[PDB]
Amino acid sequence: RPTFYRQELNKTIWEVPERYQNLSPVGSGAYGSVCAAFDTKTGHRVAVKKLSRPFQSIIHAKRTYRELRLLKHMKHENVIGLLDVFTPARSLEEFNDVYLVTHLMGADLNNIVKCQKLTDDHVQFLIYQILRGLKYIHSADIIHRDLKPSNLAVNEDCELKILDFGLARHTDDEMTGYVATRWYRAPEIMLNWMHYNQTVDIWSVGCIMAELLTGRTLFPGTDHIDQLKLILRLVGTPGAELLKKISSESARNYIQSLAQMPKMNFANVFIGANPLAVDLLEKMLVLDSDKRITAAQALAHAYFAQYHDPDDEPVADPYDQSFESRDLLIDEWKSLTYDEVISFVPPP
Ligand SMILES: CCc1cc2c(=O)[nH]cnc2s1
Ligand SMILES: [Cl-]
Ligand SMILES: [Cl-]
Ligand SMILES: [Cl-]
Ligand SMILES: [Cl-]
Ligand SMILES: [Cl-]
Ligand SMILES: [Mg+2]
């Protein structure tokens, strides 16, 4: 067990191994507080996250276990990995606090898509890396659920990592009105007309790719209904074949009240874009979810000819998510989490 030291940073006690030096606050959502630090064992600049109220309720204890399981599994160049996890507790009986350690991320996509000029070669490389990471994630039967520019880290060399997996945490208020939290979501999960499926993530990649090509949000709706009208104007209203599969009686009722619209000509929407970029957008932004291109199929598209290497696009180890259907007490979720903290093995 390492030696730990204590300090107060913005009204919060931080108890951390001596290896982590020069802690300085960087931010705090409702999920916890984050400090930047220098890791003397590895030489990396790291983010240290102290979870807030990790075991306060059954829902919160299960969410803590879910986040730790997911971060311990992810081992891929285009996905955030776990550098360390620790607790100052010396036993289960005194266990209260969990700290998670990752590489410190500077810029997100947002920063480079708003405030920089992107060639077609930059769009090819950035979308290639998102799809390489998503092939790995989907091969473990994981759905990200929250892909958007603020959840994509990018460095000076245009190298990309996916972060901030959906933990099923986003609230109704967070999704209300003129908000980027909703503009990348697939239409079938916008108003919960279908259960989540890995196919919702490819819709999000299409929205991100369109915004890198134009410099503008693709579907900047002022509310859920405005957003659905912008979506159906581009991709068309649901045709005979898709209507048959719309099992939500609420969806058929509102959708059949709208005048029918044909799919638009993407070459006239994305004026001047690479024709191979236009073709790939038409394969991602399909209203019928089962007809969308998959991550594995998209990596083989001719738009990525410069980068595609089928011997360097790895799949994941199997991921057991049977805990998701399990009914446990707060202290049982807390013991499962404790076991995962003490069994952590650091990366090479
Ligand atoms: C209008 C959005 C929808 C797409 C979709 C699908 O792919 N299957 C079933 N229901 C829906 S609603
Ligand atoms: Cl130490
Ligand atoms: Cl990483
Ligand atoms: Cl503790
Ligand atoms: Cl965003
Ligand atoms: Cl597993
Ligand atoms: Mg985020």
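Throughout, chain A uses Swiss-Prot numbering, with the displayed residues spanning 5-352 in order.
Placement of Cβ uses the backbone N, Cα and C atoms for every residue, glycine included.
So that you can see what the record holds, here are the features copied from Swiss-Prot:
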ACT_SITE  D168  active site, proton acceptor
BINDING   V30, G31, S32, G33, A34, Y35, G36, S37, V38, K53  ATP binding site
DOMAIN    24-308  domain 'Protein kinase'
MUTAGEN   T180 to A  Phosphorylation blocked
MUTAGEN   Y182 to F  Phosphorylation blocked
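Structural mapping of features recorded in Swiss-Prot.
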{"residue": "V30", "record": "ATP binding site", "DSSP class": "strand"}
{"residue": "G36", "record": "ATP binding site", "DSSP class": "strand"}
{"residue": "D168", "record": "active site, proton acceptor", "DSSP class": "coil"}
{"residue": "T180", "record": "mutagenesis position", "DSSP class": "coil"}
Site of maximum Cβ density within 10 Å, from recorded positions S32, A34, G36, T180: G36
For the ATP site built from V30, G31, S32, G33, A34, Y35, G36, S37, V38, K53, further residues of that chain with CB within 8 A of the site's CB center: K54, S56
Distance in Å spanning the most remote Cα pair of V30, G31, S32, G33, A34, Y35, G36, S37, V38, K53, given for ATP: 14
Among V30, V38 [binding-site residues], residue with fewest other Cβ within 10 Å: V30
Cα-Cα distance linking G36 (ATP binding site) and the residue listed as 'active site, proton acceptor', given in Å to the nearest integer: 13
Alpha-carbon distance [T180 (mutagenesis position); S32 (ATP binding site)] in Å: 22
Spatial neighbour of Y182 (mutagenesis position) that is closest, considering only the binding-site residues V30, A34, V38 and their CA atoms: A34
Number of Cβ atoms other than its own within 10 Å, given for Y182 (mutagenesis position): 12
Recorded positions close to ligand 7 - of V30, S32, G36, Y182, only those whose C-beta is under 6 Å away: none
Rounded Cα-Cα span from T180 (mutagenesis position) to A34 (ATP binding site), Å: 18
